[PDB]
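Shown next, in structure tokens, is the structure this report addresses.
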Amino acid sequence: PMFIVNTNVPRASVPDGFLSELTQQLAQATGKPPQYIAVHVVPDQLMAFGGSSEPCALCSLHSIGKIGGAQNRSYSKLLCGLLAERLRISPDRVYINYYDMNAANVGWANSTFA
Amino acid sequence: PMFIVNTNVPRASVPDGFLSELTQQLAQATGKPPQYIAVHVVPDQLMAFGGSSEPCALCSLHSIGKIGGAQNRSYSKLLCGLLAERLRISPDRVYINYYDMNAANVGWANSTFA
Amino acid sequence: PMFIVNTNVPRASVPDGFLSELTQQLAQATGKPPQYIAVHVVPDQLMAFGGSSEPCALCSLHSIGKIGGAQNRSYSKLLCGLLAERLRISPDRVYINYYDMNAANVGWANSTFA
């Protein structure tokens, strides 16, 4: 699984260790080993949510499986929770796009997961 | 809806008010309230289009519905028009990927839109 | 086609001409004309892969067709090869998401490819 956060929060406001905390919690939520979790945080972005520039985030979570209506609700609670507690972004200024990737459509280590 | 522009145009060339303009014009084009529209502009990127580093943009529009053949033609006319007029990017150096997102696959405010 | 590379490798480590090399090799691999190939390289990112901040990359390749099990295996070999050789990123620290885009869902030059 791979989780990307794009935010207008500045770099200095991303706490030390936040990528590990994401890695860990994403591992627990998806059931996948942490070795397979990738995280990418993009601060200082020029962005707007609902027409204003208070803290916000545009995110994506891609996974081979473990994506669905109940699981995504749970992920959104977890990830909005973390964004609120660590980056101080209100949950109502966060979008998270979920993508259930086919194994044949993810490349890694010179081939695909298929 | 969420609209992302990635471009090699420099930051100083993005006009003041461009994110509000995009918010307003996308609210109008999609019919959605502006409170639900998110916009993200990423200048100064290292990019090429047809191998050239002349001005270009790679964009995405993600929405729960309001995506389809005729709508997307209309969005492309709108958005290429805005990128040409405001950022001086030729329409033939713009790509916009459209995504019709399932409500169950968009997280927001601690849950999904489902 | 559009190929995006996000990496923690620093900008100074991206060799001169790397975007052209990608454009050329992608054209040959996908069979698509080079004029239609867009490339985007984002260095200096804040990321983790398996929890570690050792060199890594999160990538995407979008194309109208030419996406499939065998093709994607071939692309992954090619692109991991290039990331290893040019950016010194281990293939096992690279994820590439593949997207077969509907023509009606790609905007370009004021319209779509449909």
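Just so it is clear, chain B uses Swiss-Prot numbers, and the residues here are 2-115, in order.
Structure method, as recorded: X-ray crystallography, 2.0 Å.
Every residue, even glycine, has its Cβ placed from backbone N, Cα and C.
Annotation comment: Swiss-Prot describes B:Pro2 as active site, proton acceptor. The substrate binding site annotation in Swiss-Prot covers B:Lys33, B:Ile65, B:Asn98. Listed in Swiss-Prot is the mutagenesis experiment B:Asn111 to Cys, annotated as follows: Causes formation of interchain disulfide bonds with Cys-81 from another subunit.
Comment: substrate site residues B:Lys33, B:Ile65, B:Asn98; largest CA to CA distance 19 Å, whole number. The Cβ of the residue listed as 'active site, proton acceptor' has 23 other Cβ atoms within 10 Å, all protein chains considered. Taking the binding-site residues B:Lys33, B:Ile65 in turn and counting surrounding C-beta atoms within 10 angstroms, the largest count is reached at B:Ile65.
Those recorded positions from the list B:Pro2, B:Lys33, B:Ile65, B:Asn111 that have a Cβ under 8 Å from chain A Cβ atoms: B:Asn111. Taking all protein chains in view, 16 other C-beta atoms sit within 10 angstroms of the C-beta of B:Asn111 (mutagenesis position).
B:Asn98 (substrate binding site) sits 13 Å from B:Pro2 (active site, proton acceptor), taking the C-alpha atoms as the reference points. Counted within 10 Å of its Cβ, the other Cβ atoms near B:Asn98 (substrate binding site) come to 18, all protein chains included.
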